[PDB]
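Asker: A single structure is presented below for examination.
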Protein chains: 2
Amino acid sequence: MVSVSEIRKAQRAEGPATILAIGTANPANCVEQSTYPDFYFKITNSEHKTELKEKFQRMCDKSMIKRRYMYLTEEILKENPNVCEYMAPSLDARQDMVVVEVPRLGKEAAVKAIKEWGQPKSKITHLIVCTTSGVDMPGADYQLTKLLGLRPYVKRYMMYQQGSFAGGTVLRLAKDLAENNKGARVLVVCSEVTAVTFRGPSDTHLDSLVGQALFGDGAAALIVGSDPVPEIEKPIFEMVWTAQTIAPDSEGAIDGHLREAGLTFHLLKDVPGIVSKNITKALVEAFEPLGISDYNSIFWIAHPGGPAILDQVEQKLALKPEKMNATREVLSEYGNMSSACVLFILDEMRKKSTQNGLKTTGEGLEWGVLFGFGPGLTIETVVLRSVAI
Amino acid sequence: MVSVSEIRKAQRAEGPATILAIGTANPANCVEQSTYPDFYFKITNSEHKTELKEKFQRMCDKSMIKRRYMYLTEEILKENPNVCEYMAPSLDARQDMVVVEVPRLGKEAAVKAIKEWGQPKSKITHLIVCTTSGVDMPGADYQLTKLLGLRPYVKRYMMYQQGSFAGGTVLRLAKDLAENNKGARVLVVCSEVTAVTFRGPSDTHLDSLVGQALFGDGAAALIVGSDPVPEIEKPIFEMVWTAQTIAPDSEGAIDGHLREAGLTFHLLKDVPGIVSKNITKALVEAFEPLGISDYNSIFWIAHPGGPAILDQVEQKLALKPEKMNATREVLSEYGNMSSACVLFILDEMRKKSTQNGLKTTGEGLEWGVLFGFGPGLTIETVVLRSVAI
Ligand SMILES: CCCCCC(=O)SCCNC(=O)CCNC(=O)[C@H](O)C(C)(C)COP(=O)(O)OP(=O)(O)OC[C@H]1O[C@@H](n2cnc3c(N)ncnc32)[C@H](O)[C@@H]1OP(=O)(O)O
Ligand SMILES: CCCCCC(=O)SCCNC(=O)CCNC(=O)[C@H](O)C(C)(C)COP(=O)(O)OP(=O)(O)OC[C@H]1O[C@@H](n2cnc3c(N)ncnc32)[C@H](O)[C@@H]1OP(=O)(O)O
């Protein structure tokens, strides 16, 4: 009787998964980067560790971040001395913060993205929620469902404790959800709060110190779907091919452990050099099949782990300086927001290109690449195409 | 120049995601249910609590569980008194145990599945790993890549802190991964270890007391793929349709919080009646399109949260007593192993059907249903088609 192949032909979408809307949010508290070392040493009761402040000064001076947005305020840190210490039991206080903040911030971003899209929220068929800050049951995907008033049957993908490469990983997942299901509209939400990682300075874990110079909060939300309705929905970027890989020789480059003292990050190798050394290989796996080899001829999105990863990739490939502008603007204005970062980048780029009358949303170029970098050393690759105007 | 539609048509698979191999593993420590009450009340120094202990003994005797496999032994518990109190700082100790044991026990289940499949492990293109115990960076997905030797460019989906419905989630996931990607072969691994949730008794927290009587350890692994190679690969079940919903009036029915004291679970509503009240809705969403209304003419796989879930569903629907046989038999031999449990039920049903010479792997019937139940209160539905012989 019932035929599965008829069911399967009727059930699937036909074209490429497309980004149809993008919206972001950050916590109100703006933290200036120039005065941060003072603030950070005072609030962590470390003024006396004079030599360690000099090193953080330099790290912030070199970060290429102007400001960061943070849920943690001095009023909040005053109330929490165990979080200002380098290693004290604090996971219950940090979880109370981030199980609420993560979905609140996520909701902000998602309302934005849904207004842009224009279409009834009841048409949202799937939800991906991604965060590296805290875990809970029901997850932030269930909170976000309630907060936004999504249908209770929305199909949910909760991606918890992912790491900084996961803006790449949510795209890679939405691609297949959108593409395999006719009519599917996926609401994608990356929301990262560093309240779980903030800790005091320690002269014997400089790698934790580097983290403290760079990470910032932010959420980004996307509407993803295949076969857009022309002149009703508005394609921004199309996803064409994706990959995930683990660099050779990179065991321990980036690890993070959730413990009683919260999420402690540990940098045990040369991340800038490991990305730069393996990005060519990623490029040729993505573009060799498209016949493209000039990497200045595609538009770029690269998670800005730190400025050094960017310079060292730019140097290695001979990218023109201009290739990393969008990526650097996002790093300057918001710091490293982990998984959300690459999505703020995509907004930046598409906004600048439209604002400035370029021919496509990918800086006037046809084909583009987004890279996610994080624990494992993992590299996520998504190949994009822009959309005219 | 380059055609995205020609790429999209060449990239995607053609037929239904199909389950091609299933392997399971459990810790070697076998815990008998009949004597658990005495053992647990002794190892947690709670033998004065006579009324409570009697309460427990009625839960264990009604559980319909004969034994469970537990990584936690007497020797381990004796080096972790913090783990035997109801609420003592002990997440660091418990994480150390599960960050290692989850991947360890998944590897055992995966090797078994890979061996049944018969093909080179380098043809594994995607890996879904699911667990409610422990979180870490790089994740258990990374550990299992390294541990099994999969290619470094295996596409990973690390599902953390999911809970007990996530046997359905991982199949819903794996269906789109396999269907949208020509040649994709998805290794699926659910591995659950109750070391994060094990704790002593408290008379003001009987809900926690109930999970202590039911949760057990275990991992199950699948190979999922579309367009199986005829006579080289061997289909066991096909997936046809899936759904995830949140039952109405169930906020806080199952909560789980990861804290400095480990994973604590809270039952704030009536789980067995929420499930039973909402299970018919789920069945008509699933089977009305298929023209099927008789719920005894399909085969059944239900997450056994506890035996009252099963008996209340059975009574609501007037299921013959035998529908629930494979479910019940896994409950009896292993207890509630959270996400892994529904996968062990597929294995049991297909092994019994085959061993007894029935016509299909779904007990001789064509169509079946698999249900996952857990935090939300969430209901995961997967519609399955059996395979001849
Ligand atoms: C969320 C999950 C996953 C994580 C992944 C992605 O986010 S932490 C994730 C990835 N981020 C990174 O890997 C950071 C990469 N590093 C950078 O971006 C940059 O190194 C920087 C912004 C920190 C500093 O810029 P520069 O490298 O241009 O400048 P410079 O080398 O003089 O840095 C000054 C301070 O070096 C500091 N320093 C910074 N990183 C250092 C490192 N890995 N090893 C040693 N020292 C380091 C030392 O104190 C150094 O020397 P002095 O003592 O002389 O002052
Ligand atoms: C991993 C993430 C996801 C979690 C989700 C799914 O796994 S823990 C969540 C899934 N499981 C459930 O949700 C609940 C399932 N409950 C059951 O299966 C059953 O009630 C049971 C096996 C525990 C007990 O069997 P019975 O119901 O047949 O028998 P009985 O009623 O006499 O149970 C004995 C005692 O259980 C305690 N008890 C158990 N559940 C109770 C409840 N909801 N409200 C009140 N009391 C309860 C009582 O002590 C009762 O009275 P005292 O004798 O005074 O005799």
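Don't overthink the numbers, they just go from 1 along the chain as shown.
Heads up, header says this was done by X-ray crystallography, 1.9 Å.
A Cβ is built for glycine as well, from the same backbone N, Cα and C atoms used for every other residue.
Feature table excerpt (Swiss-Prot):
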- B:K55, B:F56, B:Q57, B:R58, B:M59, B:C60, B:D61, B:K62, B:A308: CoA binding site (BINDING)
- B:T197, B:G216, B:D217: substrate binding site (BINDING)
- B:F215 to S, W or Y: Drastically reduces catalytic efficiency (MUTAGEN)
- B:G256 to F or L: Drastically reduces catalytic efficiency (MUTAGEN)
- B:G256 to A: Decreases catalytic efficiency 2-fold (MUTAGEN)
- B:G256 to V: Decreases catalytic efficiency 7-fold (MUTAGEN)
- B:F265 to V: Decreases catalytic efficiency 2-fold (MUTAGEN)
- B:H303 to A, D, N or T: Drastically reduces catalytic efficiency (MUTAGEN)
- B:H303 to Q: Decreases catalytic efficiency 13-fold (MUTAGEN)
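Give me the lay of the land around each of these features.
Answerer: Cβ-based neighbour count (10 Å, all protein chains) for B:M59 (CoA binding site) stands at 18. When secondary structure is read from DSSP and collapsed to three states, B:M59 (CoA binding site) falls in the helix class.
Around the Cβ of B:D217 (substrate binding site), a 10 Å sphere holds 28 further Cβ atoms from the protein chains shown.
In three-state terms derived from DSSP, B:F215 (mutagenesis position) belongs to an extended strand segment.
Same-chain residues at least 6 positions away in sequence with a Cβ under 8 Å from that of B:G256 (mutagenesis position) are, in sequence order, B:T132, B:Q161, B:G163, B:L263, B:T264, B:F265, B:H266, B:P375.
B:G256 (mutagenesis position) falls within a strand when secondary structure is assigned with DSSP.
For the recorded site, B:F265 (mutagenesis position), the DSSP three-state label reads strand.
Under 8 Å, Cβ to Cβ, and six or more positions away along its own chain, B:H303 (mutagenesis position) finds B:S164, B:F165, B:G167, B:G168, B:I309, B:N336, B:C341, B:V342, B:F371, B:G372, B:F373, B:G374. According to its DSSP assignment, B:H303 (mutagenesis position) is coil.
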Asker: Can you tell me the CA-to-CA distance separating B:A308 (CoA binding site) and B:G216 (substrate binding site), as a whole number of Å?
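Answerer: Distance (Cα to Cα, whole Å): 17 Å.
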Asker: Across all protein chains in the structure, which of the mutagenesis positions B:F215, B:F265 has the highest Cβ count within 10 Å?
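Answerer: When each Cβ's neighbours within 10 Å are tallied, B:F215 tops the list.
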Asker: Within 10 angstroms of the C-beta of B:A308 (CoA binding site), what count of other C-beta atoms is obtained when all protein chains are considered?
Answerer: 17
Asker: Taking chain A as the partner, extract the recorded positions from B:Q57, B:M59, B:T197, B:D217, B:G256, B:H303 whose Cβ is under 8 Å from a partner Cβ; order them by sequence and answer 'none' if none remain.
Answerer: B:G256
Asker: Per the record, substrate is bound by B:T197, B:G216, B:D217: how many Å separate the farthest pair of Cα atoms?
Answerer: 11
Asker: Suppose the substrate site is B:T197, B:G216, B:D217. Which further residues of the same chain have a Cβ inside 8 angstroms of that site's Cβ centroid?
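Answerer: Surrounding the site, in chain order, are B:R68, B:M70, B:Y71, B:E192, B:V193, B:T194, B:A195, B:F198, B:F215, B:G218, B:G335, B:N336, B:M337, B:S338.
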Asker: Pick from B:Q57, B:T197: which of these binding-site residues has the biggest number of other Cβ atoms within 10 Å of its Cβ?
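Answerer: Per the Cβ count, the most surrounded site is B:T197.
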Asker: Near B:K55 (CoA binding site), which residues of its chain come within a Cβ-Cβ distance under 8 Å, counting only those 6 or more away in sequence?
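Answerer: B:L206, B:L209 - these are the non-local Cβ neighbours of B:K55 (CoA binding site), listed in sequence order.
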